[PDB]
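Undergrad: Handing you a structure now.
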Amino acid sequence: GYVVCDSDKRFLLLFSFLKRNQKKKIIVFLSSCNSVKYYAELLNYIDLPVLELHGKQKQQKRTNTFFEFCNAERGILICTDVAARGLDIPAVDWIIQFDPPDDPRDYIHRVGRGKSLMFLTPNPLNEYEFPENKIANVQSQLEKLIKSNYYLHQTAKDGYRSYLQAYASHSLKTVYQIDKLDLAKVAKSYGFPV
Amino acid sequence: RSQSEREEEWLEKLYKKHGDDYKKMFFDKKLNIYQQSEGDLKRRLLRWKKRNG
Amino acid sequence: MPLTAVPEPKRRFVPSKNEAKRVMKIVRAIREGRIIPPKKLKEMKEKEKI
Amino acid sequence: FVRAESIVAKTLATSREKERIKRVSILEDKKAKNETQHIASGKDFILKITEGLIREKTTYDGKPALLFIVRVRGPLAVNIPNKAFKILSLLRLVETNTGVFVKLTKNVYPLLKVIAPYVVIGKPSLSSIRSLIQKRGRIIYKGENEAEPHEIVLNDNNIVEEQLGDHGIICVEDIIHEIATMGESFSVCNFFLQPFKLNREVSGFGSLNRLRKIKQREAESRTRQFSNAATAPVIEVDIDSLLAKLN
Amino acid sequence: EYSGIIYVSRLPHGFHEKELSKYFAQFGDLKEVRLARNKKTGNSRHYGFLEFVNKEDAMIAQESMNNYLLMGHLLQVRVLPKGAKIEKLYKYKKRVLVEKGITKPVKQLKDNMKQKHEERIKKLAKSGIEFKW
Amino acid sequence: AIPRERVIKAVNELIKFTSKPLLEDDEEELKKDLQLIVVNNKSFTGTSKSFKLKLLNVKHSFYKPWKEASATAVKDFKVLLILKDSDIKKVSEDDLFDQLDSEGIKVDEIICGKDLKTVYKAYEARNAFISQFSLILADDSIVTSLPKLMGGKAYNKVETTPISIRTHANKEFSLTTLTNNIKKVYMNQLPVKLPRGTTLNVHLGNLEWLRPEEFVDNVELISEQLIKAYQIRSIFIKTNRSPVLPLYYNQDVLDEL
Amino acid sequence: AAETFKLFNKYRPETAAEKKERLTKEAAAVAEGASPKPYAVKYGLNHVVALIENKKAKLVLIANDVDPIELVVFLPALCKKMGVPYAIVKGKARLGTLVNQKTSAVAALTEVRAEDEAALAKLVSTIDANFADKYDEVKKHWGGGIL
RNA sequence: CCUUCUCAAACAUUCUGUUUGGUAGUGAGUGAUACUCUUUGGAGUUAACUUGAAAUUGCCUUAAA
């Protein structure tokens, strides 16, 4: 149904899932195609071998990687909302959209084709009670990791920005620029909101 | 436009440890101390390879 | 947020090239022999001023 | 006025010193009673640091040896406990920059581990002893007619006759003989030259002297370590080099 | 208003009643000083209370020690109103173990162990576990 | 010799007790996993509260699958090595990987005695440093100095308290003495503390590791070494707050009381 | 002030002699037969008011005695604006000492070694409590009415 | 505003192996059944977790001027 998490504990909770669910086939959805260019660099760097799908990469790569996910057994990909339209795989158990969606109505059609949940503190199936203590302590490791690579500083820069630009180009009363930037920055690990 | 002794020996280290995996080659903290791109590395290595065998 | 959205340069993360320039200038000066190295400077005073 | 920081620092350092002295006291008590069932080590090492600083590790023999203990002033915030007051009263080393001769045996060595952060020890040579006595020397005896506490100088040999004499000692060089070579009259003359008055190193607060004290103060922690463990190896240093500095 | 009794917290590691009495004595004649400690082992809870014989002395000490960076953690001092006196804080040393053991005969405790062991085998059977011997 | 049949019956009852009818694993998984074998005595080390970890010899490694699928678990298994002030000046991490990837164990971080008293001396920085790691190894010399440098919270567990490893061949440091002793502690030994009281549990760890027939060999040899060295009272196999499983029960040690 | 400098003295910018000898050591070694970025105090007014607004400053130290007063008048209030934990310390000479200069007007501490990190964070909290809370009345009240 | 118990033997040489002994910890709190002793008092143990070193009262002098 949904999980309630703050903008600090947002990617913290996501990273906590992907390590334990390495055996399974789960789907992570983002709003921007410039957000997945960050996550599919971090997780491949910290050795959770995820797959990368976005608009900014070439079509033959977009085909030959997504094909490999269909024929896999243990795999995991990161793809956007708009790029994953029409090509859905039954080989799935968790459909977990991370960002707020494009259409609040069309997402219902996206599910009933897998288990669905959202992430909302600023904003059928059951909610999920969440332990505060057992989140992974990889934040200061990431804070050291961001300010010492440049490439991951730039991809985080255009991860944070593109996410927040898509957050402002929404239509709902819930998703209308309420979330403070002192929390949203630590999702992409910053001392200042870029 | 030739290359210096230190630059040549630096490219020796990169090729002997990695080969052609430019993603891994540029994400290495020990040899690629200056956090240079993939294009810079393949250009400089081909200059090194043309002057050698 | 900070006042300006100025992109941070590579040189703020990479080891400095001005330092590299100075080092590779002293290197030349040692090959030429016009700067005597710090290791031999001890040997020039171990033999002298006795 | 006494600042708060200092008054907590004194207690925080004496906590380490009281616990350290009790710890050494326990292991040395359990070493003597032959109840070596479960302790760290049941023997005695001596470290000899010389001059590029070689740390030797040699075990202490049962042989009686000759030591010249020199007062240091260390460590920083420490107040001396009861077990330190006792040993330093017996060796009469309450004053800083002050030396004394003692023989080292199997009874002397356990007491040496207690005072090791306060003293710097070592086996002197014949010239270190002989030059030290002919350069410095005190004799507590009567003044003109009434006054007692005069400590003057080893100027004469007839003073040596009047105070010692019948033990076989006639002159200052004979005192040097019974000090360098362990004899019968050593306990007689050792309490006759009570302590020595060594001058301090550098000996000033100013331009050159502060910087020279800085250079020597960082040389201290290199040429001397505080072990703090119950199996502390006793640090022996060159006294020929040290008294070349202190004479 | 305010009272002569003071509250001090965020005390340094090894800043006890000896040094609370000695240092705050320089501010003036103190009446009665305590420090809360653990009973399992004799060491400070890093907070204590002390009382002055002069109320004005209490406010002067508070003015000068409210934010005082002292070896890794800054002293926090607070005045108290009329009432709220210094009551029940005891000097607790390191508490040692006391060897109360044998008293009962060996045959009593043996059959007590037999009773507890046979009931122990008869305990697993109460909740879905079957185990031999 | 203890009956192996009652050990098989015990672990089978543990299988049945673990097979019973949130998005993170806060308590449910630990109470499922954590086996502890209790050992009782009349006053273990009755007056001295030393922090020595008794290295009980076991035929089969539980640390190995603890590595392999702590990789899947959120709390990662990483191997720490506390050394002395000359060792890091002499020996790098790359030599440790050179000689320990051969069998397949990984040294995560090597740590000096300097580092625990300067950089990891802040209390939250210290706690968050050690609690990350499960295997704590310390060269023989530094072990006695470590209750002060890493504090008491590091000693409240069994994981976070260090294991005394010998690295000195006749007091001279050698890499080989480290290389084989890291192996022996890892695959052939299980550490456990000794409290000043009566009760002692042995943290065997997760029930899921080493198929129950192997678990019998673990428990068997543990009893083979704890009853021989010390006279003991009682033994119980226990998953977190189960009705206990009385395994060994002695009536000849109590006669001396 | 003494406790601020007990931290700030650990980050003396490498003096001209020290830098010269080390970079000749680089030459004498590396030409014949890895390092992290080193941390130091940051000390120019163009650079400090650059670092505030980046925002990279954790403790900005400001001298009270400046030759033209008009130079550093915006700085405490710009620090209160940006959320930078500032402290107006006494003496441009005293700031000068920790920085190889005669005078410095400003000294900042951007990044830090982790050994000094907890001490710095507490130095921030001590200065917030000691300075910013005691002197909330100082944004008000025209000074110098002494009879 | 000081910084912390930074290694020893007995046997064995496979280029270092075995065995033996060595550590008394910031405080405060949350915590699910077991262990022995004691005779009612908790005595001492046994998983785990929280936390900016957090907190409201359990009956020697030249390291100076």
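We're sticking with Swiss-Prot numbering for chain A, so the shown stretch reads 267-379, 388-397, 411-481, in order.
When the header is checked for method, it gives electron microscopy, 4.3 Å.
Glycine residues also receive a Cβ, built from the backbone N, Cα and C atoms like all the rest.
What Swiss-Prot says about the mutagenesis result for A:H375 to E is this: Lethal in vivo and leads to 70-80% of wild-type ATPase activity, a 2-fold lower KM for ATP and a reduced RNA/DNA heteroduplexes unwinding activity in vitro. Swiss-Prot documents A:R376 to A as a published mutagenesis change and attaches the note Lethal in vivo and leads to less than 30% of wild-type ATPase activity and a 2-fold lower KM for ATP in vitro. Swiss-Prot documents A:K389 to A as a published mutagenesis change and attaches the note Increases 3-fold the ATPase activity and a higher RNA/DNA heteroduplexes unwinding activity in vitro. Leads to 13% of wild-type ATPase activity and lower RNA/DNA heteroduplexes unwinding activity in vitro; when associated with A-92. Where Swiss-Prot documents A:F393 to S as a mutagenesis experiment, the accompanying text is: Decreases the amount of 40S ribosomal subunits at 37 degrees Celsius; when associated with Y-105 and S-315.
For each listed feature, how buried is it and what is near it?
TA: The secondary structure of A:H375 (mutagenesis position), as reduced to three states from DSSP, is helical.
For A:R376 (mutagenesis position), the same-chain residues lying six or more positions away in sequence with a CB closer than 8 A to its CB are A:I361.
In the structure as shown, the Cβ atom of A:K389 (mutagenesis position) sits within 10 Å of 13 other Cβ atoms.
Residues within less than 8 Å, Cβ to Cβ, of A:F393 (mutagenesis position) and separated from it by at least 6 positions along the same chain comprise A:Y268, A:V269, A:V270, A:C271, A:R276, A:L279, A:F364.
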Undergrad: How many whole Å apart are the CA atoms of A:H375 (mutagenesis position) and A:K389 (mutagenesis position)?
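TA: Just about 13 Å between their Cα atoms.
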Undergrad: How many other Cβ atoms are found within 10 Å of the Cβ atom of A:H375 (mutagenesis position), counting all protein chains shown?
TA: 9
